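Only one structure is covered here, and it is reproduced in the block below.
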Amino acid sequence: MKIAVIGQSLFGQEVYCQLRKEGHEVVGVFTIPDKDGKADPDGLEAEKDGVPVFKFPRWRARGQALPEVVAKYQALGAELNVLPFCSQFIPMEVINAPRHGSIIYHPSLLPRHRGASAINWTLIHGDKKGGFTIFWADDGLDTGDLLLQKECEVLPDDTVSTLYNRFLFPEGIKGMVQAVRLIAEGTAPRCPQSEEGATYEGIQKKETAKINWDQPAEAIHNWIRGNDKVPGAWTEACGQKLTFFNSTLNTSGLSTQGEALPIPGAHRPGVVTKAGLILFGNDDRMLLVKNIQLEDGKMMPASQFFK
């Protein structure tokens with residue numbers, strides 16, 4: 001098949017590579033402009049292979065597609081668009097252009113967690129089950145007909161990073177590859193999303209990652225791990241934003257010795273122990289944060305906050 005790849009990241013790069021190794025013709029790659037003199041890895045790769053690469057700063061002016069970009073895209077003769085991860089809205093003149101349309105990767109079980117921080121919200125809400133979806137793009141936001149889906153059990157201490165690294169990245173790549181395989185054979189499913197169980201949530205940035213201490217320890221644990229690594233759950237204390245990593249609720253047999261650490265808002269201060277930083281919910285149950293990062297960027301085991 002003739003394929004246009006529109007992304008972004010390392011994920012996008014691996015997807016691109018796997019489609020190539022599968023015998024598909026990557027007819028063009030549409031990626032982001034160089035920032036800070038750094039090249040996006042997907043763009044770099046295709047450039048090395050001699051595939052047409054485009055680095056459009058924008059796709060539209062005044063709500064409609066740029067005649068330039070539509071012309072350059074149109075000339076490739078793509079029969080499928082593959083969108084592994086490109087955070088912005090490609091114009092519908094591009095989306096619908098190919099005979100097989102466009103397919104998008106999404107790291108949640110649609111229609112749950114529509115939006116851009118779907119992994120985060122999986123974890124913040126304590127979902128027992130997580131997953132990823134490949135879907136046919138339509139003019140809505142993560143609303144298009146499902147193609148394939150794949151689930152995984154969420155582990156109690158899973159973070160955004162672990163869940164991503166151990167399932168959502170590797171299996172999502174295989175999922176996107178299979179989806180293309182199915183489209184090539186004519187066996188690709190189409191399953192419209194129902195409004196049952198359908199949610200949307202906004203992006204998690206550092207700004208929206210502040211800990212609410214008025215919550216059971218579990219929810220606080222889920223909030224930290226659901227922001228764990230990016231963007232990093234935090235609270236103001238000791239004159240600064242304190243960011244927490246590597247939370248657990250398994251405090252069984254752990255000592256509550258050592259130096260107290262005051263936290264405006266928290267039910268109980270919380271102690272820096274030799275196993276990390278004990279923290280308390282509004283139900284006075286404990287969690288353990290193993291790693292802190294200080295506002296000035298210093299990373300540490302929570303055990304040595306007072307060094």
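Structure method, as recorded: X-ray crystallography, 2.3 Å.
Using the three backbone atoms N, Cα and C, a Cβ is placed for every residue, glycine included.
Now, the feature entries from Swiss-Prot:
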type     : residues            : note
BINDING  : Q88, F89, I90, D142 : (6R)-10-formyltetrahydrofolate binding site
ACT_SITE : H106                : active site, proton donor
MUTAGEN  : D142 to A           : Loss of formyltetrahydrofolate dehydrogenase activity. Loss of formyltetrahydrofolate hydrolase activity. No effect on aldehyde dehydrogenase activity
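Shown on the structure are the features that Swiss-Prot records.
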residue : record                                      : Cβ within 10 Å
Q88     : (6R)-10-formyltetrahydrofolate binding site : 10
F89     : (6R)-10-formyltetrahydrofolate binding site : 12
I90     : (6R)-10-formyltetrahydrofolate binding site : 21
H106    : active site, proton donor                   : 24
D142    : mutagenesis position                        : 21
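Across the structure, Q88 ((6R)-10-formyltetrahydrofolate binding site) and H106 (active site, proton donor) place their CA atoms 13 angstrom apart. Report note: the (6R)-10-formyltetrahydrofolate site is defined by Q88, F89, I90, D142, and the residues of the same chain whose CB lies within 8 Å of the CB centroid of those residues, excluding them, are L83, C86, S87, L141.
Close to the residue listed as 'active site, proton donor', meaning Cα to Cα within 10 A, are the following recorded positions out of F89, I90, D142: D142. Between the CA atoms of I90 ((6R)-10-formyltetrahydrofolate binding site) and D142 (mutagenesis position) there is a gap of 13 Å. For the pair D142 (mutagenesis position) and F89 ((6R)-10-formyltetrahydrofolate binding site), the Cα-Cα distance reads 11 Å.
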